[PDB]
Amino acid sequence: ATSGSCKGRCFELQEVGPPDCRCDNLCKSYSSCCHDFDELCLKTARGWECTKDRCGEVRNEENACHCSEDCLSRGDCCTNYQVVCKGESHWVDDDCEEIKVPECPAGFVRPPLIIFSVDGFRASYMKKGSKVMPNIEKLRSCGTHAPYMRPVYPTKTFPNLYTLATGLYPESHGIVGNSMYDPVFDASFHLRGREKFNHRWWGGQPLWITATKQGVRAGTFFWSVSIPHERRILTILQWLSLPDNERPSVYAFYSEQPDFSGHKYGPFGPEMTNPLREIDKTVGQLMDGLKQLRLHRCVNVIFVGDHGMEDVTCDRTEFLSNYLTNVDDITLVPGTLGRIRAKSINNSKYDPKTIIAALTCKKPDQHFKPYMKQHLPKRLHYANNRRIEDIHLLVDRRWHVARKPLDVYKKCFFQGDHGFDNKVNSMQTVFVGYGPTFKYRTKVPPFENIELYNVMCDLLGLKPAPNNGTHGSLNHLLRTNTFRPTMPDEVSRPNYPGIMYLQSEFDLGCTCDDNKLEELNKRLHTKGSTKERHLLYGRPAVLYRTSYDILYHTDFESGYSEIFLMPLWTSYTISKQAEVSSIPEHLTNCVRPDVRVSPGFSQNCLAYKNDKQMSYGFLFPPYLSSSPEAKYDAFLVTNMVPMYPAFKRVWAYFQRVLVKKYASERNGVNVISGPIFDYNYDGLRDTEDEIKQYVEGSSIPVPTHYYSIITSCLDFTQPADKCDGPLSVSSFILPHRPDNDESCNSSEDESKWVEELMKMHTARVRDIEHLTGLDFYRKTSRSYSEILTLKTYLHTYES
Ligand SMILES: *[C@@H]1O[C@H](CO)[C@@H](O[C@@H]2O[C@H](CO)[C@@H](O[C@@H]3O[C@H](CO[C@H]4O[C@H](CO)[C@@H](O)[C@H](O[C@H]5O[C@H](CO)[C@@H](O)[C@H](O)[C@@H]5O[C@H]5O[C@H](CO)[C@@H](O)[C@H](O)[C@@H]5O)[C@@H]4O)[C@@H](O)[C@H](O[C@H]4O[C@H](CO)[C@@H](O)[C@H](O)[C@@H]4O[C@H]4O[C@H](CO)[C@@H](O)[C@H](O)[C@@H]4O)[C@@H]3O)[C@H](O)[C@H]2NC(C)=O)[C@H](O)[C@H]1NC(C)=O
Ligand SMILES: C[C@]1(O)C[C@]2(CCN2C(=O)c2cnc(N[C@@H]3Cc4ccc(Cl)cc4C3)nc2)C1
Ligand SMILES: [Ca+2]
Ligand SMILES: [Ca+2]
Ligand SMILES: [K+]
Ligand code: NA
Ligand SMILES: [Zn+2]
């Protein structure tokens, strides 16, 4: 019904309900615009710039923008009007001056926010393209910037734009790729075409909805591709000239560049200079335009990308047809990641186990690795959605995976792509904030794009919907409007058991070959006399209802679960000077009852003997005991945890070699280790009724993962246990697997593969918090916002 009119309706904010014709910034994309949309709304006459001869002209409403006297009040001047016609300077030529307070026109209730989003803008463009992007360089140097911003996985456009909008992981917002099949709708989502416009795909609450629901007006964020950039900018500036009761407070611009060119020419192709220049010119138009409206010291501006761009060519393609004989029985979502499902749900002869094995470590330099999705690095948060296929391929940077060669030459063309692991340097993107609410000439550490939703809410005075950001962790970007969170309340208080059981009350099937001056000595140790050394940041708080005990020892402190029959956490400090020792021969198979903990709340050695697949390890490593006498404590049944022999190779090397290495490199480290149970791969602590595996014959639950949090002084001239200032952390969440199939070199010595495994499984403290229902760093001398920043830190081990 496109015989309605867009007269006086151009770029209307409220989308009219068809079958009435549309005049909003998306109507082109649904082929739904009124007949006169182009004529009235996409004027082009005379181009985009005032010239000296158009100054003071009589208004001609055919023109794309105006150079008449009345244009400022009307809000439709070309962005260079005051420069060309009133001898003003371009914004970029003006010195930076601190913006201490919003300098807004009367009637503005809050500083507007404008998000300037750029597709495929790789983080290193800020330095490498700086000579050709002066407007962007001024935003960056005068505002608040990060060296880079980490996207989410997969590092594709729609997952990342919707993460920016919602503060959610793709698994939670449901946009898990640029292409998807949802088995409960039995429907497909694609970039091309129209099913993606169906609202059932899009979960959580995006910023524009959050705004609307709380009485803040929002501009429409999505722009049809054919609307020229100049027109997008002029539309924003027109909206900003609306009356107070109609004018939005939040706007987004989007550019398809430099992504579009990057795919064709590679991230640093010589052809990339012009797209970067053109983007910079658009930023300049916006800023000149704000300046003429007296809004350039009023508005907060965010310059942000969705992902970066890597060099990728046709010839760097792995073909599943080279591995699988059965290739026509699978559907592959291809490219910079792979997702595999059965071609037909009626094929009972499909077996994911046999596909995985056919794809595992088959060629010496194989450029992808298969995973069941629950085994992917937990830092990716890429499993808890039915739209994510069980079988996943993590593709090496610079490579593609495809089903058959004909897929790649029956479509070389492209030189750039993205989608890879979000740790990869080429995938990193940008963040700049400029305005009254951002800090002045401030650099901040790199951070994840899941955090920005909360900040954008802070900037608009909105209460954010529940999301995966850690609200407060980006307070250091802001001059004001910080969010002041309180530490969560401890839900369960610990018991502190003393000696309550005699040795002969235990029938655990365990065995161990085991003065009065230092008899008091060991009593004080068991009462917590060394605890200030081994528990540096306070005990972790337990944020759920459970029954647990604090157990003190010479070398380590633990919070021992009576429910899970093992520690939730074990804490210990290893100085620079500490010595590694062996497990003495007499103690090789030693497990000792803990006379503080009932036999009924203890593990037993007979279960491990019976269970031919499962062995055990220790959370506090016997190798790092302070003394031969202290070493007995490490063999308590309360320090034992279930470990597959294959995993013990990993764990033993970490404990015997790597902990001491870190303590030497970082001037002591504090370590907190423990189990994780996430059988439903939702990234959250399992309740006891969610556990799918026990040690045979017992109530001993088997962890899905083992974590460690390794903390030291950021100023490494100070020892970990005597640190005056900011901390440094690195953490991991290691999968507890019965094989080392993940590691193709695992036949080799652990010095050749364990550390690279651990790096792959690097984690944020926050990730561990979700997975354990523990809250760490409760008792430091640092600000809580600083600790939140520390908890979101990821050590990426990239160059
Ligand atoms: C990252 O941040 C997010 C947001 O904070 C965290 O996700 C939240 O996690 C909560 C715990 O898992 C979860 O709470 C559940 O909500 C159920 C109600 O859900 C609807 O309502 C909300 C609010 O409007 C809405 O956001 C939800 O949106 C999801 O689902 C739609 C599909 O309809 C999607 O479009 C959208 O993308 C989103 O999908 C994601 O979440 C769902 C899970 O809800 C996943 O399945 C998807 O894969 C995807 O990840 C919904 O529209 C509520 O019913 C649940 O309550 C049950 O569960 C517990 C016990 O298990 C119990 O206390 C209750 O009694 C109840 O049990 C009964 O029902 C069970 C389930 O059917 C049944 O098995 C039992 O037998 C019982 O009878 C639950 O409270 C919250 O929804 C999501 N929110 C979002 C946005 O994802 C996420 O955890 C964070 N991640 C990390 C790692 O920290
Ligand atoms: C066929 C196609 O039509 C699909 C293609 C590839 C991406 N795109 C778009 O249409 C496209 C158009 N507008 C926006 N705006 C973005 C959305 C968003 C989310 C959060 C934030 Cl904070 C800011 C923004 C501005 N994003 C995307 C071409
Ligand atoms: Ca993109
Ligand atoms: Ca779980
Ligand atoms: K065993
Ligand atoms: Na292996
Ligand atoms: Zn792209």
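Here chain A follows Swiss-Prot for its numbers: 53-463, 468-570, 576-591, 617-885, in order, are the residues you see.
If you're wondering, the header gives X-ray crystallography, 1.7 Å.
Cβ from N, Cα, C; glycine included.
The 1-(9Z-octadecenoyl)-sn-glycero-3-phosphate binding site annotation in Swiss-Prot covers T209, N230, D311, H474. A 10 Å cutoff on Cβ-Cβ distances gives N230 (1-(9Z-octadecenoyl)-sn-glycero-3-phosphate binding site) a total of 19 other Cβ atoms nearby, all chains included.
Among the features that Swiss-Prot reports, 1-tetradecanoyl-sn-glycerol 3-phosphate binding site is placed at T209, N230, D311, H474. The secondary structure of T209 (mutagenesis position), as reduced to three states from DSSP, is helical. The number of other CB atoms found within 10 A of the CB of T209 (mutagenesis position), across every protein chain shown, is 20.
Around the Cβ of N766 (Ca(2+) binding site), the same chain contributes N436, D772, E776, each under 8 angstroms and 6 or more positions distant in sequence. Sequence annotations record features per position, and here Swiss-Prot assigns Ca(2+) binding site to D764, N766, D768, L770, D772 based on experimental evidence.
Panel annotation: around the domain 'SMB 2' (98-142), residues 282-283, 285-286, 289-290, 292-294, 336-338, 340-341, 343-345 of the same chain, lying at least six beyond its termini, place a Cβ under 8 Å from a Cβ of the stretch. What Swiss-Prot lists as domain 'SMB 2' is 98-142, and the listing cites sequence analysis.
A strand conformation is recorded for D171 (mutagenesis position) in the three-state DSSP classification. Here Swiss-Prot notes a mutagenesis experiment, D171 to N, with the remark: Abolishes lysophospholipase D activity.
Among the mutagenesis experiments that Swiss-Prot reports, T209 to S is described with the note: 15% of wild-type lysophospholipase D activity.
Swiss-Prot gives this note for the published mutagenesis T209 to A: Abolishes lysophospholipase D activity.
Here the Cβ of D311 (mutagenesis position) has 22 other Cβ atoms within 10 Å, regardless of which shown protein chain they belong to. In this structure, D311 (mutagenesis position) is part of a helix by DSSP. For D311 to N, Swiss-Prot lists a mutagenesis experiment annotated as follows: Abolishes lysophospholipase D activity.
Note: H315 (mutagenesis position) has non-local neighbours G172, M361, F470, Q471, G472, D473, i.e. same-chain residues 6+ apart with C-beta under 8 A of its own C-beta. Experimental mutagenesis is annotated in Swiss-Prot for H315 to Q, with the remark: 20% of wild-type lysophospholipase D activity.
Counting every protein chain shown, 28 other Cβ atoms lie within 10 Å of the Cβ of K430 (mutagenesis position). In Swiss-Prot, a mutagenesis experiment is listed as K430 to A, annotated with the note Impaired secretion. No effect on lysophospholipase activity.
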Proximal but sequence-remote residues of the same chain as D768 (Ca(2+) binding site) (Cβ under 8 Å, at least 6 apart): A435, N436
Candidates near ligand 3 among the recorded positions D171, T209, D311, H474, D764, judged by a Cβ under 6 angstroms: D171, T209, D311
Between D171 (mutagenesis position) and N230 (1-(9Z-octadecenoyl)-sn-glycero-3-phosphate binding site), the C-alpha gap once rounded to whole angstrom: 14
Separation of alpha carbons, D311 (mutagenesis position) and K430 (mutagenesis position) (Å): 28
Direct Cα-Cα distance, rounded to whole Å, spanning the 4 residues left out between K463 and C468: 10
For the 1-(9Z-octadecenoyl)-sn-glycero-3-phosphate site built from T209, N230, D311, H474, further residues of that chain with CB within 8 A of the site's CB center: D171, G172, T207, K208, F210, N212, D358, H359, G475
Gap-flanking C-alpha distance, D570-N576 [5 residues absent from model], angstrom: 16
